[PDB]
Structures are given as structure tokens and as C-alpha cells.
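Undergrad: My questions all concern the structure below.
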Amino acid sequence: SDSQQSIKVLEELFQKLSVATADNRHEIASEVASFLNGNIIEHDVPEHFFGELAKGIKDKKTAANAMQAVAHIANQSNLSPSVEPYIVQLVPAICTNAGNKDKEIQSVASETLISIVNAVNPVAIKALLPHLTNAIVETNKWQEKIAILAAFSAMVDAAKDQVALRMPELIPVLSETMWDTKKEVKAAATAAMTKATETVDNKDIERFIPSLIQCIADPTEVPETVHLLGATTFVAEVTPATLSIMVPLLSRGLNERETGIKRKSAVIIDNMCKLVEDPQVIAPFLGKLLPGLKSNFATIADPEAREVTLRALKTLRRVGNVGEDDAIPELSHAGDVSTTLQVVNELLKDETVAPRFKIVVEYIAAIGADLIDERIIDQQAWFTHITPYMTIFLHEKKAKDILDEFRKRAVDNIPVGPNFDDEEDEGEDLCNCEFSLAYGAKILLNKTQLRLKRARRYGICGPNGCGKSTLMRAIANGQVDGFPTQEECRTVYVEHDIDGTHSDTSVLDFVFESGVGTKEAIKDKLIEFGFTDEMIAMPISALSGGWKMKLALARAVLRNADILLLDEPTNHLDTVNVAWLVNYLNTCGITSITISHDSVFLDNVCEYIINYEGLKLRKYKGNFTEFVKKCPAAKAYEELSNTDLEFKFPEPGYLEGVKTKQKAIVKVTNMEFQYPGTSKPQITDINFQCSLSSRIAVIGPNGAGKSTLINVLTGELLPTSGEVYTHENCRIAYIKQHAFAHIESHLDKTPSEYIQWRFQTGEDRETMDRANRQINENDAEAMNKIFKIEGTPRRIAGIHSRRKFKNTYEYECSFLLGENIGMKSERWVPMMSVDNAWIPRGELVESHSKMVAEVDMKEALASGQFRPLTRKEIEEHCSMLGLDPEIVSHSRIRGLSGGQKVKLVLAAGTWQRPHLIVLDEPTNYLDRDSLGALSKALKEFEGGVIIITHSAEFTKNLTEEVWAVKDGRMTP
Amino acid sequence: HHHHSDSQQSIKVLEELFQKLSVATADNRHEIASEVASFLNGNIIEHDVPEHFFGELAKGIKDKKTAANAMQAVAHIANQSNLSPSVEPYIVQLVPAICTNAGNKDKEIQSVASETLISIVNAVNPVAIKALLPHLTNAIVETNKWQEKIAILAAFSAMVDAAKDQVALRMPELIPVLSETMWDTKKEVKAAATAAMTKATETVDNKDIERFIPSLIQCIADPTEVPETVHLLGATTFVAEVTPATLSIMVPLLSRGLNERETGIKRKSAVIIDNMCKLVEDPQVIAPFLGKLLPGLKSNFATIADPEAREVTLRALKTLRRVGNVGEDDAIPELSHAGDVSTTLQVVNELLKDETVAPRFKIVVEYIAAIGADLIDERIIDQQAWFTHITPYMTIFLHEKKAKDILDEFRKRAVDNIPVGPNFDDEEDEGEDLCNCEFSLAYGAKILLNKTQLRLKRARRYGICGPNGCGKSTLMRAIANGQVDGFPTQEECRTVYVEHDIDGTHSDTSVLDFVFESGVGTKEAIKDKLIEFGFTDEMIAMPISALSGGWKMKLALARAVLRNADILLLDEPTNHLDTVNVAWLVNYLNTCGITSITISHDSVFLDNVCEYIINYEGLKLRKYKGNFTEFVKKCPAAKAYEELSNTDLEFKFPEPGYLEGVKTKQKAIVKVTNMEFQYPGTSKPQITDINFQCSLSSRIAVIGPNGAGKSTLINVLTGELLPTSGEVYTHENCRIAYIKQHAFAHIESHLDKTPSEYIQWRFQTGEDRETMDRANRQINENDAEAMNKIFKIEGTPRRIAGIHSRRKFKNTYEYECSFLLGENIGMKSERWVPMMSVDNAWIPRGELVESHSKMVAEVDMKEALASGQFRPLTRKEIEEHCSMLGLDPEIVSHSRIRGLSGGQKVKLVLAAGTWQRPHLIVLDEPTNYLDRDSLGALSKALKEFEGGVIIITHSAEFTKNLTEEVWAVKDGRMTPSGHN
Ligand SMILES: Nc1ncnc2c1ncn2[C@@H]1O[C@H](COP(=O)(O)OP(=O)(O)NP(=O)(O)O)[C@@H](O)[C@H]1O
Ligand SMILES: Nc1ncnc2c1ncn2[C@@H]1O[C@H](COP(=O)(O)OP(=O)(O)NP(=O)(O)O)[C@@H](O)[C@H]1O
């Protein structure tokens, strides 16, 4: 009913839109958007509307209007998942419009494409990308190609991790476009190419990227570029993105003319491919290299060139895992959209899915497939991204039960990659053993192997109590079958030596007694290690935090160690001293094996990880983080990273005048909202109060009234009538699933940088201005927007202050008056103070975000409400929400779990220590586990709580007040 | 003068060596080339040049039959670590002919040339670019042989990596040349030119236009893509300063964009011109480009009708005129010719008017002028800097004292031509002014500032700098107490002088009451912020007297927040603060969102916090965009702010590392007996019957004019030449440091590195790349098919399979190598079969480095670890070490070398050379490139050195009271004289 009301509102608004002119177009587009993205329809979609929208886009007369509506609907912070799939479905029709002969239509189209790319859940990239590749490949309209190329570029910044994985498919499309006959298209393609390469993220070939792009543009530079790449010594993993950029060059190198080049190409092929840890990775490229290698092997006289070529050929065969007769193995299809789609369709065989929801099922399938390529398999991650789409036609409980199952089956398709080899790596072996390990009749390791390379740094991991320390002690004592003797390979178990020196004994004599060289030789090294004479002569009993560690390592040098064994070395060590340790280990030139609960430490030190898997040791190339990507079970170990518990929200910020938690800090009266154009207001005669003790639950089915109430409450929509009050310093945190899903656009940042990214402008970019496009940042000219005040044309000359205006902010603006408009003598003259005027935030942000920001910062500071984005403050805040300080300031979000990402996003959402927390359907994307922790946190929250839900079970023992909208009205 | 015998002997040796060279075949070519090289680069001739030798070389390069041989000699002579300034200018003079050969029909001659050009580019003093560059640009422009063009383009590329900073300033000259080359009909040349162009863009020191570089280059190739490229050009967020390199790449695009038909493109062009140019800080930078932008903008303004496009065009025009300092009638400001070679050349010639400079020294005077021209462009004005780079060429034909006196006048006159420059502009930056004053400042009747101005922007960060005692603190106090005329009152702009507040709080008062007593809000409100700030409940309740230094600072910033400060004033805020707390302060100042003014002797702290630098200059205040590092670029004089006292110039060398079996400083750690060296091909040994010893107490002076004997003796002493006969005892662990001027000049190729990184670079392979293997090309990094070098052992062809150990051999090292024996070598069955340990053999280091450097470094590294001599390159050790040499630790790990002065680069180079704590320091003619101040400090350092010192010099004055042992070569013989 209140839901059937929504369908009507959309009709009125869409009616006004189709008639819209270039003058009011944006005004109504905005309305359509603010309404459509709200909780307006109960378990269904406004089918007719989308139908008219679709039709409107294909008609010259309404093309501009329809699309401009989409652009607004698809803004960066408010695109509702209930709407998203239907919007992406319009991309094709919109691409055609990007090729229309009419300038306005063509322009709006291009614009809309960028809007969408920046609006969709980055993970749904497999639902959107094919549309763009299909279009640009099949069209003959050059302008259309340029618009699509520009959308590709926007996508690089919008979904970088996601695009990286698509590289092998995207690079050849851009490469072909680089050869278009239209000069404008050649220009555009190269630019998109350069932008796209930003996802390679490989330090080893970075500097040569512009040399590779040029080569794609001109083959004649291949020999030149091959000659230029010979020396690149590869260290970082060779990803699919690396290959898509390298292989084509090399392939042309092999089929070159001169023997020198063929040889060089081979070297580069060999050098680079050996660093391919996964065969699936090199599979799609094998076809472009094998044939050229086989061929040259037969055709070139010189034997040196041959040996090289063979070596490359052999390398390729080994890594590729090619079957006999050079047959490339069958690629896994666990990530193939076609595959994930079958799984979902299958799981959906018995529930009656109407036709209008088919597109949604498709979306879900796409997202699912991408999560598998990204290897995101934890339950919360999937609930975060798919559940919201499913409740579009299913009930939460059913959707969640079906979802959990979909993830379990989709994950099971993930192929079991192989395990490691060391021989061809760089090192003269310190040991190579086959052995078993028993500690008191208990088997720790059985018929396993251990090979350590010289000057290499290792880390040993495994579930607590698996025998990590016993193994190290064993190595330390030479109780591993086949291990070299101390004379062949000196091991030094750092800080684990036992002797009988008096606490009286000096540091010098302490080491002297170890029989490691003359006292002279000892002072020498101790001084070189930073010891002062005073220290060398003092009693060991006085060495502090860092100095015993330093002393030990110094002894290791004098002992001429070959391997340094360390067990929880960072204990009792401060940050400077840990930093010191990290630097030393990375530069002492000796092999070191470490056991440490500090994953940050391990990431900074280890080059390899030896993991306990059963009664077997398994080697992985990379640090702890790289380790975890290749071995999920590790996220359940006892490392600093895996640590996850419950959380607490911070105490709200001080408020003067508020003595009791029952005092109203927000009180609305006779409030009413009505979209310009609708027949009757969406909500009216509204009255309510909020306090630090509030515990409200906005229940009921989605409808025109219920959403609009949420939208006025959260500041999005400015009430059309009535009085609104709130403390000057009252802050409301709005928690939507949007932020949870969209954090995937920042896997490259540390939790702390993410919090800065969302906060430095002074306000939460995630929730503030949800009713505006904001997409404006490169608008040097969009700053010349003309404001109509007192019937005169004006440009903003400056914004000076701020003040509350109902549920938002107004800003004091000085102006420039337009004169002789349209004439050669047109000029904008500065006006006087007297003519300044207050302008609502919504009318400024789109063209003057920067000035608005500088103003918000001032007022923040002037009211003492500003909280500084310092790494210390952010770690403290994140601590409360269950995240560890070291991980918050040094680890990249990419390594976090779905659950941890939940904490981080909540942390972000509550950083300004709000007084009222408004949660938008939290059960719609959080599993029972996450829901639990959230429940307790909300019970203990010292501020007001407003939960928008459908789950009564979730509201019980949590809320006490109830808000319900019936016929555009409601009563507390 | 007085004839110098040993020196005359050198002329004869080079004659015998040249005769062997002109006869050399592709087989033994490299062998003699190396011979010629090692000899010619030594202290072989007294104040002169081997005139006829360079003539023979030039004549041989021009002759088919000897081109290859002669050029190969030039290549070895021009190696990366040993080219001597006594020869450098003569070598460069040969480039023209070498370029011509790069276009020779002969496959071999053409190839050797190409390689030689790369060799010279990588060997010259980067600072002498202006002497080399012209040869290459002129050569590529007038030649019609495409192969020559490809060779020269390769040389340009090499230059970018060899002298990045220097090339950056040459961009506006290089880019047009490369652009033309891209229009060459020959397909291979176009590709090659485009590659060189891509490489050159690397001089653009920012990322502003990274994603558009390939497009800009493609656009130069096909100008019909200009319109679309102007569209793509939404770099709109231009942030870094626009330099000559940036302009050289942008202006040609934008200039064509202005002349394009569509008004949309004329408009877009102007928008970009506007946004980019208002980031130009020196009008002289854009001056040479104005002529390609002013006319189009003027024309478009008169031609376009659309008002918007007109506004945008005009705006760009106003910005261009402002930033370009254009005068009346749009006249381009007079270009300063301070950096023109013609200008510095005129200056030196004038100073040398009463000095008879023979025709054979004319090339040197020109070389000297080129260098001086670059120093000015690079704004390198200190005395030591010039003495490091120019004095060594000058003594080719002048006595040191005369050279130094004229050099010092040359420097002063050249530097005086540097245009003073217009001040900086804050207006178009991002901020609403907090203030804008015109004022004078007096303190006790003493004038600190006379009629100057001060403009501060909200939320911006400034640093105040000025020579010691200029009044920086008084100005801050003045601001804090509103004593700067026209400054806002406290109500309008609340300033807080952090930690400089005075009140009468008891040492008993709790932190909370302390803040409360200042009347800054209720106690509840105060607690909320302190906690938000990081204070615990315990601390808020404890007595203020209990707070550490770190918390008093944090408390002081918290109070400023409660007072709603608009400006934070900080004076020496890092004092009494550990690195953690300083790190925290940095972080807070960068995110508090409040304007802050800082005074700190810590340039590193200034760099992490400051966006602008307000510098005291005379009695005026001058603003500069950027932090301290950027500031010092525009104001070179700033590198001497901590100079006033003579003590800051001193340094100490490290204690030589421990050696077992040496209990007296007289104990010989090096002993050479019956030593003799004779170049294969010379009629007699250069030195013979040589006996000497070195101990930790050595204090030797290798006196006498330059000569064949003196130089060779030194060359054996330092490890370069392996003796032909005689015994050599050395210790398994004895280390020698060879300080040559080369390292001091070539550090100008690493201005981008921090001192710490520079040292890491020099010892990358565990050994000093500057002084090790000076007799080898070693430029083999991309040596993949040269590792397939076939070693003939016991008459059998073999390839090295692996190097396993090291052992001392004479004055160098031999390596324990495992082999791979080849069978059917040339046939299709050729297979290099690995041999057994029993066939391993010991090969001298000289024979492995050029083809197996990596493997050798790995062994040298194991031996260092095993002998417990290895010195890890940890930040702490490097800092600790450089501090001994008189360099601040902060600077060493965080500041770029570009910001150091000539005197500071000297400390750094010395720090690099003594990093491994040698037991003997051998200094090659230190007085030839060090000014009085530097020599003073060095002499004291050498006098105190706990290891041995060997000084090769001509100055008896410098050695008086330093050395007592004397080494004087006479007729190929030398017997130590003196005492200890
Ligand atoms: N049109 C829609 N699009 C997307 N999600 C929706 C839509 N309508 C409801 N939801 C979500 O579906 C979930 C509600 O599931 P549901 O089974 O209806 O709960 P419930 O306890 O049965 N409430 P009820 O339907 O009143 O009995 C919530 O997350 C809603 O936000
Ligand atoms: N051929 C040369 N090329 C470059 N530099 C040289 C050459 N010959 C000498 N020098 C340098 O010229 C400087 C010597 O100048 P000089 O005036 O001879 O010093 P001195 O103390 O007066 N010794 P003396 O010449 O015996 O009176 C030293 O730096 C030499 O290394």
C-alpha cells in the first residue's frame, strides 16, 4: 500500500521528467534519484518505471532527459542495490546514444557512462564490462568508441583490483582500438591504454610500460624494446596483468628476424615465466609463445642462441604444466561467469523467480564469479555483496540460507593449485633434508622435506602448538636428519643461549667468555653495532630493551653464523628497536628463520614461509600476507592478522546543555515533505524526538512514506515544511551496506588511509550529499555555475561561514554580479558584503565542493568539534572496534577478512563519535555472527540508536520506541 | 718551467703503446686498449698533455684501417670510474669524428663507434654536458646516414641516466631535436627517436602528466591528434612546479591547440595553459616559451565571439603576463645569459688575459667554461663546489695557486650574473587569507625588517628561515602578541605560541585543572577532548609536573584546539623530543587542518611539515613555494645557514677495523719486495726493484712531478695494475681506501638520492664500485651472452659454471671457480658439459669482473661475512658513520643530496670512501680540488687517523707536519726516504 504509493510517485515524477527541458532537467533528475534509491518497494521492483525509462532513452525527444535521470540515479554514494542491476542493463542502449549524431544526446550519453562505472559495486564488474567491450568492438561510430574508452579509464580508478584481473581480456581490445583508422580514436585508445596499465602494479617492469605501449603502436620498436628489456631481473610475482603487457612484445620478439633478438626474447621469457607460481595464470598465454620457441629452436644455426632458446622452452613447459605433446591444460572455470551462473540457476530451480527478476539473478552470478577470481571465500564477504540483491525477490532467511550454499559450492570449484620447488632459485644450498620429527613419542612431522637457500629469510607458521618452536630448537641442535653440522653451517638461536655469567660481569667479559675472539676484536664489533665504551664496560644486568637483542646479533656475527634463528624476537621491543631489527635482518646478508605472532614483522622480513600443514612442511614464496593468499587456512592461525573479536562504539562527543540522556538533542514538529511535481506529499504532520537514550526501530514494509522519512531523518532531503531542531554540534552516523560493499575500491590502502580518504574533507563523503551527483572534481569550468539571487545572475566569489538550516547546512556566500551578459564586454564584477546570501549545501557542493570543505573545516575547528586524522588517534579508535593498531597503520585492506572489513567500515562510520547511529537494514547483509557482535555494541552504545529493519527478532531486547508510516503519516 | 724527466718518459711510453695499438687485431684489440687506458688516466704528465698522442688517435679514428682500434682505445679510456680530467676534454673533442664513423658502411667500424659514444657519455663529468651535447645535436641534424642517427639517439638516452639533472635543464633544446628526428622518413629512425623521446620525458620530476606522456609523444608524431589530445588533457589537478622539462613537452601541444579551428579547442587550450602556468615560479623558466603562447591567445581573444571562451582566453593571458613578468607592449623579459657558455667563456678569458694559454690548451679553457655555465644553471654557487669541478682541468696548464685564485674570481663574477628574480606569489594558491600586511619590525631600535610584507593563508603551513641571529624568534613573538602592523586581533585570528604560555600553576595542579584554569570550556568539555587526543583518565587527574616532554607538547596542542586557534606558532618544537614523538607531531601538524608557522634547525622536520618557506633576505621577507628542499633550489645561499663557525667544517675518519696479529702501529700490514711493472709492448719496465711497507702508522708523501714511474707505482699500490715481478704481502683483511677527485665530481649524477642511498649504491656489491676494477670496462650489466665468455684453461675451452671461493693473489684476488667443459664447440652438438671439482682452477679478478661480476660479488660477500668484516648497510650504521664525517643523521637518511653544498658533498664522498673502515687511506692529489677550508679540515682529520696515510701530492706545504716518509721515483726506481 505505502509501497503501491511509491509506484504512483514514480509515475508523477517520470511524467514531469519526460517533459523536462535543459533548464529543469537536473532538478527533476535529482528528485527521481533521491526517491528511487530509497527503501520504497517491498520485495519487488518498479517494473513499469524502468520500462518507461528504457523506452525514453531510445527516443530522440526524451534521450537527454532519461539518461540525465540515470546519471543522477547512479551517483557515487547512493546507488541502491535494488536499483543497480536494472541501471547496468541500460548501458547498451546508452552506448548507442554515445554515438548519436545529436551533440546533446552524445554528450549526455558519454557522461552517463562514467557515472555508472563509478556507481556500481566494483565487484559486479563482470556484469558491466562485457557491455562495454561488446559495444566498442561492434560499433562503427567513432565518437562512441571514444566514450567507451573514457569509461574504461574511469573503471581503472573505480575498480582497480577488479580490472587488473580482466587485463588479459581488456588489453587486446584496447590494442586493436589503438589501430583504428580515426585519428581521434587512436588518440583516445593510447590514453586509455596508458591508464589501464596502471593496474600492472609490478615494480620490475614499471619503468618500461611507456616503452611497451609505444611498441603496440609500432612493431618496429620491438627489437629496440626487447634490447631494452634484457636486464630486467624479476622479483615480484608475474600476474595476469603482467603477462598481458609482456607476452605480446615477446611473441613478436620470437618471430623477429635477427637471431640476437630471438635469443634475447627467450631470455626474457625464461627469466620472467619461472616466477609464475600458478599454471592457470600462464595458460591463456602459452599459445603465443610455445610455437615461436619450438620453431626457432630448429631454424637458428648458432648454438649459444639455441641453448638459451631451449632453456626458455623448457621453462615454459615446466610452468605451464603442459601435458604430453604440448597440450595446454584445461583452464578452471570456477571464476567464469558462465560457471557461477549455472550454480546459481541450479540453486534457484525451485523458487518461482518472475521474469522481471532474471536480470538480478544474472547480477548475483556475476558478483559471485568475481569473488571467486579474487579468491574471496569467507561467509561475511559473500553476505556483504550478494544478499542485498537477493532480498529484491526473496526473503532474508531464504536468501541467506541459499547464499551460504551458493558460496560453498562456488568455492569448491576453486582448483587445488600445486606446491613449491627451490632448486632453480638463486642460492647455494645451506641444507636439503628429507626427515621426520618426533617430540616425546609425538609425531610433529612425517617424511617431509626442508631446503633452505643461502642469504634467504624465512618465516615458520602453523596452528598454535604444531611444533614450530620444537622444529627450530631441533634445527638449532642439529636433530634434523640430514642437516649440516655446526662447522659446515653455523646456526645461532638468538637470545636463547644459556650460561653461568654473574649479573656482575661486564658486557665485554660476557661475550669474551663465549670464546669468540680477543677482547679487541669484540669491542670492535660491539662499537660497530652502536655500543659505547660505557656500555661495553657495564654489567650485563643493565642492558635494556633493544640492547640485549643487539648484543645477541653482534655475537652471531663474531660467531660467524650462517643462519639466525629467532623466536618471537619483537617481544619486549619498542617500535624504534623493532624497526632497527627489521633493517638489520634485511641487510646483514645472512639467512634468518623467524617465528612471530606479529604478521607485520613477518611481512617486513620474510621472503618465504614454511607452513605446517598436517605433519608436512609446505614452502610458499612471499611474506606472510602473500602466504595467506595462497593458503586460506592460515587466516585461522594465531597471527596478528587473524585476530578478530567483538567491538564497542566510541562514546559520543560532549554536548553542552545536555544533562540527562533523555533530553532531546533532535526534535521535529509538524514536518512534511513533498516532491515538486507529485500530487500529494510523501509524508506529513510528522513529529518525533531523539536523545542520547533513544532506542528507535523504524519498522514496516518499504514504501514511499517510510523511505522519505528516512531520507529527511538522515539529512538527504530538506523538509518542505515544518520545524527542525538539533544541537549545533549534533552528529548522526548513517550506516548503509553501500560502504561495506564499496570498500573494495580501496584494497590498496591501509585501514588508516581509508579512514582519511573518507574523512579529511571534514565530512563523511560516504553519506553526506547522497542527493547530489558529487562526481564533480575536474570541474575548472563547472565552477562558473550561475546562481539566481534576487533576480540577478551571480557567480560565487567566496564562501565564508556556515549555519544549521533544518536538517542540513546553509553557507554564507559573497558574489560576482554578471553584467553585459552575452556581449564582448561581459564581465563579472565583485559585489559588496551587503549582497552576500545564505545558500543551502545542496546547491553548492556540485560546483564548489572545495570551498564548502574549507568552510566546514573552519566551523569544525571553531566549534572544537574537529577530530584530527592522526595515525595514533585512528589506531586507538579502530582498537575499540576490534582492529589491531599494527594492522591499521601498516597492512593493506586487501588482506582483511569480510568480518574485519565490517569492523573497519563501522569504525569509519563512527569516527566522528556521533550522538545518533542510524542503521539501514543491518540484517540485510550481515551474517548471524556479525549481527551478534553488532547487537551487543548497540546495547552498550552511550548514544541514541535508530534501527531500520524488517526483522522483529533483531529489534527485540534492543529497541523500545517504534516508528511506522501509514498513509504518509506516523506517530511515535 | 723546469723539465720533468719521468714525465718525458710518459710521452715515450704512450708512443710505444700507440704503435702496438695501430697494429692490434680484433683478437688482441681490447688487451692493448686496456693498457693505453690504465696508463693515460694516471698522473703521467706534469702540467701538460700528450699532444701528439691525441693527434695520432684522432688521425687513426679517421682512417679505415685503424678506426676500430683507435675507437676501442677511446672506449677503454672513457670508462665509468677512471676517466681523468687531464684527458677528458681531449676525448670529448674527438666525438665529432666518432659520430661520423657511427654512420660508416663498415659493419665493425659502425658498431664500435656507437658503443664508444655510449662509453664517453657515461664517463664524462655530468656537469660538463654543455660541451658534449652540442656535438651530438649538430651531428644528428646534419648527417644523412640513418645508422648514425640511431647511434646518437642512443647516446641521448644514455645521457638521461648519466646526467639526469643536467639534461632536465636542456629539455627545451633537446625535445625539438628529437621531435624533428621522429619525422625522419626512415622507419627505424622514427622508432628510435620516439624511444629517446620517451626516455627523455623521464626528466619530468613529477606525476602530474604521467598518464598522458605516451599520448603527448604520439601527438608529436601525428599532430592531427592534437584536438582530441587537448580534450583528453584533463590533467586539471596540476600540482608540481612547472619546470623547463614540463614546458618543453606541453607548450608545443598547447601552441598548436591555440591555432586550431574549433573554438572548443581554442578554449580548452587556454584553460590548460592557465592551470599549468600559474605553477611557474621563475619567469626565466617560461620566458623562452612565451613567444609561442602570447600571439595565439591575443589572436583568439579578438577572434572568438563566445564570451566564455573569451574569458578563459583572457585569463590565461593575464596569468601568462604575470607569471612571465612581461613588460610594456608585451615585451618578453630580457633573458639572463648567466648560464650561457659564451658568457662564462668571456669571463674566464678576461681573467686569463695576462696568462699565455697555448693553442693546445684552448680546448681545456672551453671545457672549463662549459662546466661553469652548467654550475650556474644548476645554481651551484659555493667555493668548494667550483674547486671540485674546475680546478682539476685548470692545472693542466696552470699552477695550482694561480688556478685557485683565478677560479675564485671566475666563480664570483659568474655567480654575480645570476638574475636576482621576482618574489613568489600566494594569491592563486588555495586559501582564504588569514592576513596580509605591509610592515617593518624593530627590536630595541634595531631594524629586523624594513618595509616588507606578510601574507598567510588559512590551513596552510609555513616555515620561517633566516641566517642565525636575523630575528626569526622576535618576528614569531611579534605575531603572537599582535605587534606586526596590520595583523588581525586575537578575536579575528587567534594565534597560539605553542608551549610559550606563562601562568602561575602549582606543580600540584592536575592536568585537567591546569587546562580548566585557562577558561576554555567546562571540565566535561575539556576531558572529552583530552581523551579524544590520547590522554588517559589517570593522566587527566595527575599533576602536570608529572608529564613527559612528549605529553607536554601534546597537552599544548590540545589546549590550542580548545582555544579554537587559527594559527599555531612553533619555535624549535623538536627539542627534547624522541623520534616517535617528533613523528607524531609531524603527523598532527599535517592533519590538524590549522595554519602553522614553524622555526626549526631541523630541515628534515621542515620538509615534512612546511608547504611554504618565508626567508629572511636582507631586511625583507621573501616567500617560496614548497618545503625546505624546494626552497634551497631557488635559494642556493640557504645551504650555508649552519656555517658561521669554523668548527662545523671539521670531520674525523673512522677507526680502522681490528686485525689479528698486529699489536703495533709499526707492524707491516703490506710489504712489497723486488717489485717491477712493465706494460707488454714497452721497451722497458716503468718501475723496477721496488721495496716498501705500510703499517697503521704510515705517513707517506709520494712526491715529484707526474711521470710514467710515479703513476705506475701508484697504480700498483692501489690495486689497479698487477705487478710483473716481485712479491706482495697483504693481510687477508687489510683494506685500502683510494680517494680520487673523480668521486667528488661524479656525485652530481645522484642528486636525487639521499646520502644514505648514495652510499648503498656505491657498495651495492659489497665492494666500492668507484675504486675497484679501474682497469676494466665493467660497464657490463646487460651482459647475458658475454657470460658465455670462453676461458682457455690447460688448453681446453671452458665456460664458468660457478665461483666458489676467494684468496689473496699479489695486490688483488683470485677466484676459486668451477667449470663447464665444452665439446664439439662450433658444431651442432656443441654441449658445455659440467666438469668435476678436481678441474676447478684459480682465476685472477681482472679476468672475471667484465663477464662474471655478479658471481664475483657473491663470493666477495661470503668472504666478508666469513671473515667477519662485512658491514651491513643499515640506516643506523650509515648515519652513525656519516655523523663522524660531519653530517647530520636526519639529513643523511631523509634529505636528497641535491640540497647539500659543495662542502657537504665533500664530507659525504669521504664518508663513502671510508665506509668499510680501511686500514690505509691513499689520497690522490687532494689539494688539486679542495679549497683552503676543506684542506684545513682534511689535514686535521688525517693527522688524527688511527690508520696509515699515503698522500700523493706536489704541495710540500700540505705535507709539512703531516708526513715524514717520502717516496720519490727516479728513473723507474724508488727507495723510501725519511722516517717514522
Ligand atoms: N525491494 C527490495 N529490494 C531489496 N531488498 C529488499 C526489498 N524489500 C525488502 N528488502 C529486504 O529484505 C529483507 C527483509 O526480509 P523479510 O523476509 O521480508 O523479513 P521479515 O521478518 O519476513 N519482514 P516481513 O516481510 O514484514 O514479514 C530486508 O533486508 C529488507 O531490506
Ligand atoms: N698534467 C696535469 N694535468 C692535470 N693536472 C696536473 C697535471 N700536472 C700537474 N697537475 C696538478 O697541478 C697541481 C700542482 O700544482 P703546483 O704549482 O705544481 O703545486 P706546487 O706545490 O707548487 N708543487 P711545485 O710545482 O713542485 O712547486 C697538482 O694538483 C697536480 O696534480
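Per Swiss-Prot, chain A residues shown: 2-973, in order.
Per the header: X-ray crystallography, 3.0 Å.
Every residue, even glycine, has its Cβ placed from backbone N, Cα and C.
The ADP binding site annotation in Swiss-Prot covers A:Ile42, A:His44, A:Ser83, A:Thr392, A:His396, A:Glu397, A:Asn703, A:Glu922, A:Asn925, A:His951. Annotation comment: Swiss-Prot describes A:426-641 as domain 'ABC transporter 1'. According to Swiss-Prot, the experimentally introduced change A:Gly463 to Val is described as follows: Impairs ribosome-activated ATPase activity. Strongly decreases cell population growth. Looking at Swiss-Prot, the entry for mutagenesis of A:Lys469 to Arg says: Impairs ribosome-activated ATPase activity. Inviable. Quoted from Swiss-Prot for the published mutagenesis A:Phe650 to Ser: Reduces ATPase activity and interaction with eEF1A. Required for growth at 37 degrees Celsius and causes a 50% reduction of total protein synthesis at permissive temperatures. Here the residue is the original one, while Swiss-Prot reports the published mutagenesis A:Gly701 to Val with the comment Impairs ribosome-activated ATPase activity. Inviable. Where Swiss-Prot documents A:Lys707 to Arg as a mutagenesis experiment, the accompanying text is: Impairs ribosome-activated ATPase activity. Inviable.
Context for these features, please: burial, neighbours, distances.
TA: Long-range neighbours of A:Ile42 (ADP binding site) (same chain, six or more residues apart, CB within less than 8 Å of its CB): A:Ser4, A:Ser7, A:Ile8, A:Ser83, A:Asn703, A:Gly704.
Counted within 10 Å of its Cβ, the other Cβ atoms near A:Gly463 (mutagenesis position) come to 21, all protein chains included. DSSP assigns A:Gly463 (mutagenesis position) to coil in the three-state reduction, placing it in neither a helix nor a strand.
A:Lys469 (mutagenesis position) counts 20 other C-beta atoms within 10 Å of its own C-beta, drawing on all protein chains shown. Reduced to three states, the DSSP call for A:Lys469 (mutagenesis position) is helix.
A:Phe650 (mutagenesis position) falls outside any helix or strand according to DSSP and counts as coil.
For A:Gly701 (mutagenesis position), the same-chain residues 6+ apart in sequence whose C-beta sits under 8 angstroms from its C-beta are A:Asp3, A:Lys707, A:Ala965, A:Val966.
DSSP gives A:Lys707 (mutagenesis position) a helix state.
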Undergrad: Give me the sequence-ordered set of same-chain residues, not including A:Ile42, A:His44, A:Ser83, A:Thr392, A:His396, A:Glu397, A:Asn703, A:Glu922, A:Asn925, A:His951, with a C-beta within 8 angstroms of the centroid of the ADP site's C-beta atoms.
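TA: Leaving out the recorded residues gives A:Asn40, A:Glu43, A:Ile393.
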Undergrad: Report the same-chain neighbours of A:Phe650 (mutagenesis position): residues 6+ apart in sequence with Cβ closer than 8 Å to its Cβ, ordered by sequence.
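TA: Listed in sequence order: A:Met881, A:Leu882, A:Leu907, A:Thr911, A:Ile918, A:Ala938, A:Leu939, A:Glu941, A:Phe942, A:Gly944.
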Undergrad: Just to be sure I understand the packing, how many Cβ atoms besides its own are within 10 Å of the Cβ of A:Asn925 (ADP binding site)?
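TA: Its Cβ has 21 other Cβ atoms within 10 Å.
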Undergrad: Checking the recorded positions A:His396, A:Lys469, A:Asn925, which are within 10 Å of A:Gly463 (mutagenesis position) at the Cα level?
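TA: The recorded positions passing the 10 Å Cα test are A:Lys469.
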Undergrad: Within 10 Å of its Cβ, which one of these recorded positions (A:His396, A:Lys707) has the largest number of other Cβ atoms?
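TA: Selected residue: A:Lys707.
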Undergrad: Out of the recorded positions I have (A:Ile42, A:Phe650, A:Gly701), which ones have their Cβ sitting under 6 Å from ligand 1?
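TA: Close enough to ligand 1 are A:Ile42.
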Undergrad: Please report the Cα separation of A:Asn925 (ADP binding site) and A:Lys469 (mutagenesis position) in Å, rounded to an integer.
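TA: Their Cα atoms are separated by 42 Å.
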Undergrad: Could you give the Cα-Cα distance between A:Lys469 (mutagenesis position) and A:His396 (ADP binding site), in whole Å?
TA: 47
Undergrad: Which whole number of Å gives the largest C-alpha distance between any two of A:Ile42, A:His44, A:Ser83, A:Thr392, A:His396, A:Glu397, A:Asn703, A:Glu922, A:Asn925, A:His951, the residues noted as binding ADP?
TA: 16
Undergrad: Would you mind pulling the DSSP three-state label for A:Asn925 (ADP binding site)?
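TA: SS state of A:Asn925 (ADP binding site) = helix.
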Undergrad: Let me know how many other Cβ atoms fall within 10 Å of the Cβ of A:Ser83 (ADP binding site).
TA: 23
Undergrad: Among all the protein chains here, how many other CB atoms are within 10 A of the CB of A:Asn703 (ADP binding site)?
TA: 21
